[PDB]
Amino acid sequence: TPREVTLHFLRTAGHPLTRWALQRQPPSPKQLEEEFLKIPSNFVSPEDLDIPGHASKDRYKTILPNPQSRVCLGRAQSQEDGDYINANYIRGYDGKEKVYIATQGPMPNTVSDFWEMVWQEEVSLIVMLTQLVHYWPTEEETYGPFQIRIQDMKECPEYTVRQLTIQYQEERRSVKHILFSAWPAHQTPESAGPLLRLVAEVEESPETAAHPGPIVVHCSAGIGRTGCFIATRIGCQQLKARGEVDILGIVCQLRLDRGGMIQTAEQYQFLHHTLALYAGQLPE
């Protein structure tokens, strides 16, 4: 039973690494390559989704949101004739539910869907990962029923922070948007420092809500760079709380949430490098 075999692996696989082992005696580059290749994709086949006309809202044919964690658009603000967006809820540290939503970058025809999701899910933070569509405005623009305005734009060494507001009827909400460039698909960032500063930027973001909404994280396909970013943050949280990290377990849990998260063995190895660097910053 290939399905049961996949699910059993993802629910049980693990390779705990103490802070010491991570820094001083990590698995060899060959061991990490073989370990990465063993992780099932958990990609859903087009047959496992019965959402007609979903293909026009997917950037890629074979990268699809797993039904169990798929973000469904209730259309409370619109008259749109479906529920579909290529996006999944992602669990965070210790399996906490709906900490993130991983999604593809909006297509010209899914920009309104994207802002609908941001409203419906009470998103206040968006992390965009890219290399050098513009679904946010220069000053002010309307997307479907939503009015979006930019209040501030700040250029940091490695990312740009925009403060936006989104308004529907009487209600206007703040949304922080972080655009991290110099990260090509199927590659790693230039070095781990900027990525760890991005993770810190996210941590430091003020949370106003009583029950915080998911952090939206996106990139072109919504799995490689999003998976690296989310795995990095969860790994840091594990190191800080427990003084050890199970990177294999983190990636397996991400794949349960959205098929294919973290695309390449080089990205998986870079996660180890990044977390070994973060470990040096911890107390003691």
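For chain A, we keep the numbers from Swiss-Prot: what you see runs 66-197, 205-356, in order.
Heads up, the Cβ atoms here are built off N, Cα and C, so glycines get one too.
DSSP assigns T66 (mutagenesis position) to coil in the three-state reduction, placing it in neither a helix nor a strand. Within 10 Å of the C-beta atom of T66 (mutagenesis position) sit 7 other C-beta atoms, taking all shown protein chains into account. Looking at Swiss-Prot, the entry for mutagenesis of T66 to A says: Prevents dissociation of bound MAP kinase and enhances their dephosphorylation; when associated with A-93.
In the three-state DSSP scheme, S93 (mutagenesis position) falls into the coil class. Under 8 Å, Cβ to Cβ, and six or more positions away along its own chain, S93 (mutagenesis position) finds no residue. Quoted from Swiss-Prot, the note attached to the mutagenesis of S93 to A states: Prevents dissociation of bound MAP kinase and enhances their dephosphorylation; when associated with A-66.
A C-beta separation below 8 Å, combined with a sequence spacing of at least six in one chain, links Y125 (mutagenesis position) to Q169, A293. Quoted from Swiss-Prot, the note on mutagenesis experiment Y125 to A is: Strongly reduced catalytic activity.
Look at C291 (mutagenesis position): DSSP puts it in a strand. Under a cutoff of 8 A between CB atoms, and with a sequence separation of 6+ in the same chain, the neighbours of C291 (mutagenesis position) are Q169, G170, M193, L194, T195, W255, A257, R297, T298. The mutagenesis experiment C291 to S is recorded by Swiss-Prot, whose note states: Loss of catalytic activity.
For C291, the entry in Swiss-Prot reads active site, phosphocysteine intermediate, with the evidence type experimental evidence.
Every protein chain considered, the tally of other Cβ atoms within 10 Å of the Cβ of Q335 (mutagenesis position) stands at 20. Here the residue is the original one, while Swiss-Prot reports the published mutagenesis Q335 to A with the comment Reduced catalytic activity.
Flanking an unmodelled run of 7 residues, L197 and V205 have Cα atoms spaced 12 Å apart. Taking only the Cα positions, the spacing between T66 (mutagenesis position) and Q335 (mutagenesis position) is 24 angstrom.
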